[PDB]
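J.: To start, I am sharing the structure in question, which I have written as structure tokens.
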Amino acid sequence: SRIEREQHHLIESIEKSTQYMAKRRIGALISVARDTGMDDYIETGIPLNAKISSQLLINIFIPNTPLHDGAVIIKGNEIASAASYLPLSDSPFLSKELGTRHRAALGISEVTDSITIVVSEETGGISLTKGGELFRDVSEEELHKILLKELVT
Ligand code: NA
């Protein structure tokens, strides 16, 4: 039950935090590492190695705070780092309305098998990137279905 409880708790933490930040137009960028190691990007951020919670994710992305300027990276059972760097995609197909967070989430999805969640600070929509593809402005049910299928083993 250990592995499943942690993965479900991760999904619930992402859902609750993203809902909180989308309601307040708080920009967020959360990348969940999988098979492809993301240690190179983890080292670019502030190390946390913290237990996963929605409360911590919310506190990290509060605007104009030391931990918010960058991406959160989740590795296994922990929030590995915050304010981490993610590479900007070169793709000209990404819409110009989308900001730097979507391009960074797209960029990391092109070079890793990670699942990255984006909360737009301009629109409040939640977006997903995976394998160089973008799911823009997903609903609560769509986000729940995608996270369950991808993050639960
Ligand atoms: Na486009």
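Heads up, chain A uses Swiss-Prot numbers, so what you see runs 103-255.
Per deposition record, X-ray crystallography, 2.0 Å.
Yeah, the Cβs are placed from backbone N, Cα and C, and that goes for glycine too.
Sharing the feature lines straight out of Swiss-Prot:
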| type | residues | note |
| --- | --- | --- |
| BINDING | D171, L188, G201, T202, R203, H204, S222, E223, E224 | ATP binding site |
| MUTAGEN | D171 to N | No c-di-AMP formation (construct without residues 1-80) |
| MUTAGEN | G172 to A | No c-di-AMP formation (construct without residues 1-80) |
| MUTAGEN | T202 to N | No c-di-AMP formation (construct without residues 1-80) |
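Context for these features, please: burial, neighbours, distances.
T.: Under a cutoff of 8 A between CB atoms, and with a sequence separation of 6+ in the same chain, the neighbours of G201 (ATP binding site) are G129, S222, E223, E224. Mapped onto three states, the DSSP output places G201 (ATP binding site) in coil.
Taking the Cβ of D171 (mutagenesis position) as centre and 10 Å as the limit, one finds 12 other Cβ atoms among all the protein chains shown.
Around the Cβ of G172 (mutagenesis position), the number of neighbouring Cβ atoms within 10 Å comes to 21. DSSP assigns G172 (mutagenesis position) to coil in the three-state reduction, placing it in neither a helix nor a strand.
Cβ contacts within 10 Å of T202 (mutagenesis position), excluding its own Cβ and spanning all protein chains shown: 11.
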J.: So what sits near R203 (ATP binding site) in its own chain, CB-to-CB under 8 Å and at least six residues off in sequence?
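T.: Listed in sequence order: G129, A130, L131, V220, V221, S222, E223.
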J.: What's the CA to CA span in angstrom from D171 (mutagenesis position) over to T202 (mutagenesis position)?
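T.: Approximately 12 Å lies between the Cα of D171 (mutagenesis position) and that of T202 (mutagenesis position).
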J.: Which one is it: of the binding-site residues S222, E224, which Cβ has the fewest other Cβ atoms within 10 Å in this structure?
T.: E224
